[PDB]
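S.K.: To start, I am sharing the structure in question, which I have written as structure tokens.
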Amino acid sequence: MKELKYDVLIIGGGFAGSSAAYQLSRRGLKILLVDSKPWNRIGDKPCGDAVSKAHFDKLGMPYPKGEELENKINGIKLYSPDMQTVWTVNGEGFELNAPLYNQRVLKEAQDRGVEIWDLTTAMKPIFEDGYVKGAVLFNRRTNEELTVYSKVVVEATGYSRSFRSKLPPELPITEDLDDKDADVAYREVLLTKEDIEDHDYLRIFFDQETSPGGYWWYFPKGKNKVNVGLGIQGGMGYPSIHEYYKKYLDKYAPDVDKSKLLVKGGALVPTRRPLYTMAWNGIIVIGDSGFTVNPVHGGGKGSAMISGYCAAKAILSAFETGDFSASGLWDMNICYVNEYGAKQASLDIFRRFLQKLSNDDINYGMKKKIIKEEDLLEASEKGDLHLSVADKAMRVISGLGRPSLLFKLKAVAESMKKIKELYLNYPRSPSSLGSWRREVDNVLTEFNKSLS
Ligand SMILES: Cc1cc2c(cc1C)N(C[C@H](O)[C@H](O)[C@H](O)COP(=O)(O)OP(=O)(O)OC[C@H]1O[C@@H](n3cnc4c(N)ncnc43)[C@H](O)[C@@H]1O)c1[nH]c(=O)[nH]c(=O)c1N2
């Protein structure tokens, strides 16, 4: 067959893949990006389309303008199980036309020198001499089966992880996803009969009965258009998520017009720490495939762009030394952990706590205000549950007369602090990965026992 040689091969054109191609362009590298979907359908994976504005500023990513921005978000309303307590969290964000913005990032990168092939599926990985040296692509637009050699393969195939799962199991980069370390989510976009009250505010509904292990959401894309859905923890035995959706839709969205359904669908969402290593010999993994999603609120489009940013930095550093080994691309792990990875690991522990709280615990926790707004987003933006804040919350929990998991809040905050420092002390060399990984597991396996 035909053989082509590129510097970098990016597999997947979503938020992770496109951001990687954007940050890498115009810097002396021959780059190729592929995606199984047609160009007009790239990035149409079922999503809440809600991304913080801060992610666009930090990474130097272009703001979503025009049709790419459906609605401006100024805050989030958090609802208690009994609907009696409603917390208000402020912060600027964007309700996106995800495919429209994702395609502009691609098009701009294409104008900067990056070659893009749509309707192209990475089938077989090229693994020779213990290194990832490219992939066998199938462009069904031209019905060609091309063999593309590359120094570094960027894996951004989404949650499906279709490429890196075909690599040898001896590679640490082939770490799989445990069923309980992920959530299944489903969403629909409908038009509303009445105008949406506070359409600049996202609504998030907490309920372990209507959405066990996750939550319901109500994301206005306009004055009369809303993204409504839910998410539940997988590997627990729960019935189909569509049953939960169909049963409790009217409770969280009675104003929707069910005859004006625009889109519908769902997908798997990783809710854990990132891959222990997101880079190995001739390969970097980013996005859902590298488990980049915030374990608490399930937002992984912002962190995907972060992983792509760190992928670009690591690759440029690799070519700067002529080293495409794991030790050469190791800045990918260092960059991402400091940027978002260390936060994930901490929230990974906090997630396991929140998923095991009853509705009575959540109702009590919100009404009695165990934590204020000043400390809440301080936890979901930095991953830090300060020991001073945990003490102030425990003094409130001490006024509870019934047995509850809430009484272990201080122990949780200490475990989060421990695993936080453990991730900030990420192994400098791949030779220390094995030892560090087993230490992390010991923290997690111990914490899982402490919740019983
Ligand atoms: C229902 C629901 C709701 C939400 C969310 C998820 C879900 C399922 N998320 C998470 C968010 O959708 C997700 O984490 C990001 O899109 C991750 O970006 P990726 O590009 O890695 O994924 P994505 O899945 O978009 O990337 C995969 C891409 O690669 C392509 N591909 C796959 N295999 C391939 C192969 N072998 N060869 C070539 N191409 C291949 C696919 O076709 C696709 O285009 C979210 N996030 C957030 O921050 N805010 C939110 O509000 C939500 N809400």
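Recorded method is X-ray crystallography, 2.5 Å.
Cβ coordinates are placed from backbone N, Cα and C, and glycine is handled just like the others.
Swiss-Prot lists these features:
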BINDING   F15, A16, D35, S36, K45, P46, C47, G48, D49, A50, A122, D288, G300, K301  FAD binding site
MUTAGEN   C47 to A or M  Almost loss of catalytic activity
MUTAGEN   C47 to S  Seems to be able to reduce only one double bond of GGGP
BINDING   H55, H297, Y340  2,3-bis-O-phytanyl-sn-glycerol 1-phospholipid binding site
MUTAGEN   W217 to L  Large decrease in catalytic activity
MUTAGEN   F219 to L  Halts the reduction of GGPP at H(4)GGPP
MUTAGEN   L377 to H  Increases reduction rate of GGPP to H(6)GGPP
S.K.: Around ligand 1, within a Cβ distance of under 6 Å, which of the binding-site residues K45, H297, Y340 show up?
M.R.: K45
S.K.: What kind of secondary structure is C47 (mutagenesis position) part of, going by DSSP in three states?
M.R.: coil
S.K.: What same-chain residues, at least 6 away in sequence, bring their CB to under 8 Å of the CB of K45 (FAD binding site)?
M.R.: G14, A98, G158, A267
S.K.: Hey, what's the Cβ neighbour count for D49 (FAD binding site) at 10 Å?
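M.R.: Other Cβ atoms within 10 Å of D49 (FAD binding site): 20.
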S.K.: To see if you understand the setup: which same-chain residues, six or more apart in sequence, place their Cβ under 8 Å from that of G300 (FAD binding site)?
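M.R.: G300 (FAD binding site) has long-range Cβ partners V269, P270, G287, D288, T292, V293, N294.
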S.K.: Using the centroid of the Cβ atoms of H55, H297, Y340 as reference, list every other same-chain residue with Cβ within 8 Å of it (recorded 2,3-bis-O-phytanyl-sn-glycerol 1-phospholipid site), in sequence order.
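M.R.: In sequence order, the nearby non-listed residues are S52, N294, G299, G300, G302, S303, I306, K343, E381.
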S.K.: Using all protein chains shown, find which of the recorded positions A122, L377 scores highest when you count other CB atoms within 10 A of its CB.
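M.R.: Going through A122, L377 one by one, the largest Cβ count within 10 Å is at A122.
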S.K.: Looking only at DSSP and grouping its letters into three states, which state does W217 (mutagenesis position) belong to?
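M.R.: It is in a strand.
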S.K.: Per 10 Å Cβ neighbour count, which of the recorded positions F15, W217, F219, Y340 ranks highest?
M.R.: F15
S.K.: Please tell me which one of the recorded positions listed here (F219, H297, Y340) sits closest to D49 (FAD binding site), measuring Cα to Cα?
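M.R.: Checking each of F219, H297, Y340 against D49 (FAD binding site), the shortest Cα distance is to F219.
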S.K.: Which one of the binding-site residues (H55, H297) has its C-beta surrounded by the most other C-beta atoms within 10 angstroms?
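M.R.: Of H55, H297, the one with the most crowded Cβ is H55.
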S.K.: Report, as a single number, how many Cβ atoms besides its own are within 10 Å of the Cβ of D35 (FAD binding site).
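M.R.: By my count, 27.
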S.K.: DSSP on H55 (2,3-bis-O-phytanyl-sn-glycerol 1-phospholipid binding site), three-state: which is it?
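M.R.: DSSP assigns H55 (2,3-bis-O-phytanyl-sn-glycerol 1-phospholipid binding site) to helix.
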S.K.: Including all protein chains shown, what's the count of other C-beta atoms within 10 A of the C-beta of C47 (mutagenesis position)?
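M.R.: So the number of other Cβ atoms within 10 Å of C47 (mutagenesis position) is 25.
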S.K.: How many Å lie between the Cα of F15 (FAD binding site) and the Cα of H55 (2,3-bis-O-phytanyl-sn-glycerol 1-phospholipid binding site)?
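M.R.: Rounded to the nearest whole number, the Cα-Cα distance is 12 Å.
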